[PDB]
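One structure is given below, encoded as structure tokens.
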Amino acid sequence: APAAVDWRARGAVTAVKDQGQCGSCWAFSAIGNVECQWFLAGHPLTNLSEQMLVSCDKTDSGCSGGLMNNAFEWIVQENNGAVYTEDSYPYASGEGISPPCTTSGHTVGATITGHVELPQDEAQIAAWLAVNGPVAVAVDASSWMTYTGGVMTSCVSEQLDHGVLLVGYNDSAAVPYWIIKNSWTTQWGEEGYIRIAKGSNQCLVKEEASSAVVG
Ligand SMILES: *CC(=O)[C@H](C)NC(=O)[C@H](CCCNC(N)N)NC(=O)OCc1ccccc1
């Protein structure tokens, strides 16, 4: 809070998951952010369900993509603020199809009351993150299929196409960076994670930053 913050070292982040063939990155970003926010509201870290959004959120488009802000407003406005546990509504997409929504046989693992959209400014996004926790962001991920590790320092920044989770930053590094949780298993990047240079809107990281609010 300045200097460096890694929310992984504060027990606030669940393991890296796998979206597979589904275009559900939006749901991973939105849920990942909720999981962290719920913990930080003084609740035990619980794995929550992306499948609930992919199959039940009809404000977005399942395996064809969607937006984290729409998912946040669907939870509040349509699902009474409920977020089911991953355990009671396990990921069933992956082959690239979303089975139909089942409205019962699930347990509420978390509830949100709304969401805030953060300024398009990295210094301000970092200020909020430092105190309030992980933020969901949209990024141009064009370069990311060849990311093997290290802090990227140069990234194609032409079109926002992927949703991810910002879990920290370190401005004490030789090149300050952001640390991002991705959803392409642990086999990609630094054990599922990516580090990009902070301060130059790499991969357009400041353009659509938002977060769920609990309580
Ligand atoms: C990461 C993915 O899995 C896929 C296939 N794409 C999406 O989820 C993108 C991510 C966000 C990209 N661009 C932004 N400006 N945020 N979503 C997408 O393009 O969603 C579109 C959409 C819009 C309105 C209603 C339904 C769907």
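Chain A is numbered as in Swiss-Prot, which gives 123-337 for the residues shown.
So how was this one determined? The header says X-ray crystallography, 2.2 Å.
Each residue, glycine too, has its Cβ placed from N, Cα and C.
Copied over from Swiss-Prot, here are the features:
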| type | residues | note |
| --- | --- | --- |
| ACT_SITE | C147 | active site |
| ACT_SITE | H284 | active site |
| ACT_SITE | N304 | active site |
| VARIANT | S186 to G | In clones 1800-2 and 1800-4 |
| VARIANT | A204 to G | In strain: RA |
| VARIANT | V286 to L | In strain: RA |
| VARIANT | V286 to F | In clone 1800-4 |
| VARIANT | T308 to A | In clone 1800-2 |
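Locations of recorded Swiss-Prot features on the structure.
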residue : record           : DSSP class
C147    : active site      : helix
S186    : variant position : strand
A204    : variant position : strand
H284    : active site      : strand
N304    : active site      : coil
Checklist outcome for this item: Checking the recorded positions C147, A204, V286 for other Cβ atoms within 10 Å of each Cβ, the smallest tally belongs to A204
Item to check | Length of the line joining the Cα atoms of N304 (active site) and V286 (variant position), in Å | outcome: 6
Item to check | Candidate nearest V286 (variant position) in space, where candidates are the recorded positions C147, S186, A204, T308 and distance is Cα-Cα | outcome: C147
Next on the checklist: Please give me the CB contact count at 10 A for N304 (active site), counting all chains in the structure.
Outcome noted: 28
Checklist entry - So which of the recorded positions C147, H284, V286, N304, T308 sit close to ligand 1, that is, with a CB under 6 Å from an atom of it? => result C147, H284
Next on the checklist: I'm trying to understand the geometry here, so how far is the Cα atom of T308 (variant position) from the Cα atom of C147 (active site), in Å to the nearest whole number?
Outcome noted: 15
